[PDB]
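Peer 1: Sharing a structure below in structure tokens format, with a few things to ask.
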Amino acid sequence: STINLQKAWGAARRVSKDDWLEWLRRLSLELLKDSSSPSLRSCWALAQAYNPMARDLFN
Amino acid sequence: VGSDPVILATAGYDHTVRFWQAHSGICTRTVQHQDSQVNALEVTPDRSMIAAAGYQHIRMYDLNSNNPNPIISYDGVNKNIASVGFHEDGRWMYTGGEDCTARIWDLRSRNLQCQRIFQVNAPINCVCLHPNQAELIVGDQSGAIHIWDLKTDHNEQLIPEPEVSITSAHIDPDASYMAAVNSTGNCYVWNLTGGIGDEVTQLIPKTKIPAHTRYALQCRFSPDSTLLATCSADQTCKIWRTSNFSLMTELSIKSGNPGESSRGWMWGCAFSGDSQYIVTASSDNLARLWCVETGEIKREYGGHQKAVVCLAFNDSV
Amino acid sequence: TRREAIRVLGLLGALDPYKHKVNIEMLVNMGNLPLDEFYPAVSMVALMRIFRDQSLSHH
Amino acid sequence: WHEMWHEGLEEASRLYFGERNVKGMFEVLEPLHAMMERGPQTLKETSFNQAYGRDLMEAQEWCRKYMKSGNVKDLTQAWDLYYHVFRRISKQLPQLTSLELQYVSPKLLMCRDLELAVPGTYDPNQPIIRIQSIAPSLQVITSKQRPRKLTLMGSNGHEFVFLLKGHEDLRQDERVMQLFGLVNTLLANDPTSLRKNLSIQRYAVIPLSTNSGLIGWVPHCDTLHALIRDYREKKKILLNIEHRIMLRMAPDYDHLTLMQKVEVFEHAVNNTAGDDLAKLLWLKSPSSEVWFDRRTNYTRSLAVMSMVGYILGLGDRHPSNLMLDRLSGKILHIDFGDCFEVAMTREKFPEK
Amino acid sequence: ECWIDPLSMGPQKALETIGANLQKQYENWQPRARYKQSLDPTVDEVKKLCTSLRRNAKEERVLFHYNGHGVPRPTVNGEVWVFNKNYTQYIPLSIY
């Protein structure tokens, strides 16, 4: 469960703000899906729908 | 210890008094000192029994007999005894304490109570008997040196520097110069006016030596009166020549490495009979017999569990 | 318009910052708990914010 | 009653066994006998007079027999009964973690919507926040003096917590709070000080007798000693590490000379990183932006109380007597028992 | 518990008080009987208690009152929970 993560990490092909913002979204959602604690894994569907939810659970 | 011409006692927080040998570096005999530490040792001029000033008791152990209990336990004091003097005749004994009350104790008399008292304002840090056996120099924490005359009681108070605790002060056997030491780390030398019957004893300030950066702890002239050892909390025992007041040799026990904090304070300085050697106690639990001219550790004394605050040295035949 | 909005801040003067002051938990959550408790607590807190208001209707 | 009898027998034991002052011992105990001579006014007083009161009265017979006979065997019978109830009381006192109004004083429980206003709240400009109701439970603080933690409901609806100290005269504290009011006024008037937001944190003090009174409980506070204790147990650091290092290097620390003490103290300081309070202020703070604001207030508040304390003469400032606001960051000083350089004057453990 | 709030009186005193009250309560129905309380007992303590009361009345009825509100529920294997000497572990006790 660290293959899609390594794609998000070593992309670095972002030449704008929304490009990195898109990178962030992919990074956050991959961490939720991965996350061992199911209380976080359960919130993955909402985070896809709502960006603020992803940022509140980022840390 | 007693039969041996040279004496070298040692004592600290470990409640022992270890009598070493200068020629070898071997502990000949220890002596127990319970209920307190030892703040200052002192061999008697008669050399029959050593003294050990501690907390609320001036004890005096036997030098001849081995493993004895304290012969004398002068009680009736408080707040420690910083130092102890001894009259060369062997009759009178002087002390100084933090109770702001100098005293005199008659060893010959069996009376527990002392004989004379010279109360002062601030705690007494150091005693020093004048070689003429008539004047007693007395430092204090406020800075005021005094000269309590033993015949006229005319104390001539004097403050070299305001609001600095003078920690020790010594006067050479020839009564030429008198040195004092304070918590700033200066070494105020005073030229003694030549008065005995007149007892003028005027102190002429000669030189303020900037001896150390940090607290200085003891100064003492040699029997030659050519050298003035001055110990401090900077882990260096500097030796100043009496003539020029210059640093002939600096004996340091530093680590030689910036990563070493508070290795141990140096407060021991006892010259040899001929100013060839110099004894030195340190808080690193180790006595050190240094060489004066060269500056080399001749012998090292070890075996003390705790720090070593006192020294004794006696080459009196 | 921006020009006027400045010209009006000019005429009204420059207020002293003090004079204007008179005129006018997520990290704490983690600071306390262990991580196995923290994860439910932080999930709930993030869900409660969505629960209030009309944002809940969408999600 | 059992607390008064406890402190009374402690004082009477010091007079008799310590000083051998027998007449003064009776002067200590005879008010407590007249105290119970009112009778049981509450259920707690009933159960005391039931369990102990019978024995105390019997010990009074031996005391009253001694007054007209003068025998050691007469008075020792009373001290046997006195120490009997004292040991039973001494066992009880740790168990008194909380007091219920129904038992200790039901009068206060009945009290509802009193017109008498909340102590130290009355202002001639503000509307009187009269007492709505008293809470039923009293969380007794486990200390040497065993202060209470009173809490009152205001008519405005907000709770007001207080600290009910016994046998601690609070007229000094009341006067000192008047002084802080004056200084706060002066700081408000100075523009430089006002710009820096300098002020002294103060609390209500309401005396009730020569012994007892009310102190206003400051919320969001905890003693400095507690903070350091709790931080060091978290980080697995020994609470008494500095003391242990000193006694290891030199076990005679108390009897050492001044210079010796300075060495010992320095040796401890060099071998201990004294950053515990700074470090814990960081961890406690939620964010750096708040952390910085907390520290600015902290530094200024301390300086303000340093200068004011010097002038007032406030000594005996060990870390149990000052507490830190975990939100504003300001320092608070409490228990101004020692003033006008009393600590310097006293021979025992003088503070310089 | 036995009409006594245990948290009001503090832990140790409350346990003694409930045992005393329970004795009194039983003494309403049977006042002439040897009562012997066991308060959070060990296994040996239960053995010595029951064997002593059995020795006293070998041929007569002896009452065994058990209140397991503070211990985990009994197991399917016919076991009942008691404490260890240190009150750190629930020790099982076979019904047999």
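Swiss-Prot numbering applies to chain B: residues 8-324, in that order.
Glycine too: its Cβ is placed from the backbone N, Cα and C atoms.
So Swiss-Prot lists the following for this protein:
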MUTAGEN   B:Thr51 to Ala  Reduced ubiquitination by the SCF(FBXW7) complex
MUTAGEN   B:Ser55 to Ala  Does not affect ubiquitination by the SCF(FBXW7) complex
MUTAGEN   B:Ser72 to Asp  Impairs interaction with MTOR
MUTAGEN   B:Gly192 to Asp  Abolishes interaction with MTOR
MUTAGEN   B:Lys305 to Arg  Elevated assembly of mTORC2 complex; when associated with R-313. Decreased sumoylation
MUTAGEN   B:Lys313 to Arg  Elevated assembly of mTORC2 complex; when associated with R-305. Decreased sumoylation
MUTAGEN   B:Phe320 to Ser  Impairs interaction with MTOR
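For the listed features, I'd like the structural context: burial, neighbours, distances.
Peer 2: Close to B:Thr51 (mutagenesis position) in the fold, though at least 6 residues off in sequence, lie B:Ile57, B:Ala58, B:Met67, B:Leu70, B:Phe93, B:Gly97, each with a CB less than 8 Å from its CB.
Under the three-state DSSP scheme, B:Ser55 (mutagenesis position) falls in the coil class. Sequence-distant contacts of B:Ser55 (mutagenesis position), defined as residues of its own chain at least six apart whose C-beta falls under 8 angstroms from its C-beta, comprise B:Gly9, B:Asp69, B:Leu70, B:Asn71.
A coil conformation is recorded for B:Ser72 (mutagenesis position) in the three-state DSSP classification, outside any helix or strand. B:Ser72 (mutagenesis position) is surrounded by 12 other CB atoms, counting those within 10 A of its CB over all protein chains shown.
For B:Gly192 (mutagenesis position), the same-chain residues lying six or more positions away in sequence with a CB closer than 8 A to its CB are B:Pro217, B:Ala218, B:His219, B:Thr220, B:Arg221, B:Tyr222, B:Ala223, B:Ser239, B:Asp241. In the three-state DSSP classification, B:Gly192 (mutagenesis position) falls within coil.
In the three-state DSSP classification, B:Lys305 (mutagenesis position) falls within a strand.
Of all the Cβ atoms in the protein chains shown, 18 others lie within 10 Å of the Cβ of B:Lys313 (mutagenesis position).
In the three-state DSSP reading, B:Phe320 (mutagenesis position) counts as coil.
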Peer 1: Pop the Cα-Cα gap between B:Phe320 (mutagenesis position) and B:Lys313 (mutagenesis position) into the table, whole Å please.
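Peer 2: If we compare the Cα positions of B:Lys313 (mutagenesis position) and B:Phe320 (mutagenesis position), the gap is 20 Å.
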Peer 1: Take the mutagenesis positions B:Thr51, B:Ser55, B:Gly192, B:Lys305, B:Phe320 and keep those with a Cβ under 8 Å from any chain D Cβ; what remains?
Peer 2: none
Peer 1: Please compare the mutagenesis positions B:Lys305, B:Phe320 by how many other CB atoms fall within 10 Å of each one's CB, and tell me which has the fewest.
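Peer 2: Result for the mutagenesis positions B:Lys305, B:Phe320: minimum number of other Cβ atoms within 10 Å at B:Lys305.
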Peer 1: Reported as an integer number of Å, what is the Cα distance between B:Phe320 (mutagenesis position) and B:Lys305 (mutagenesis position)?
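Peer 2: Roughly 17 Å, rounded to the nearest whole number.
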Peer 1: Give me the Cα-Cα distance between B:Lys305 (mutagenesis position) and B:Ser72 (mutagenesis position), rounded to a whole Å.
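Peer 2: One finds 30 Å between the Cα atoms of these residues.
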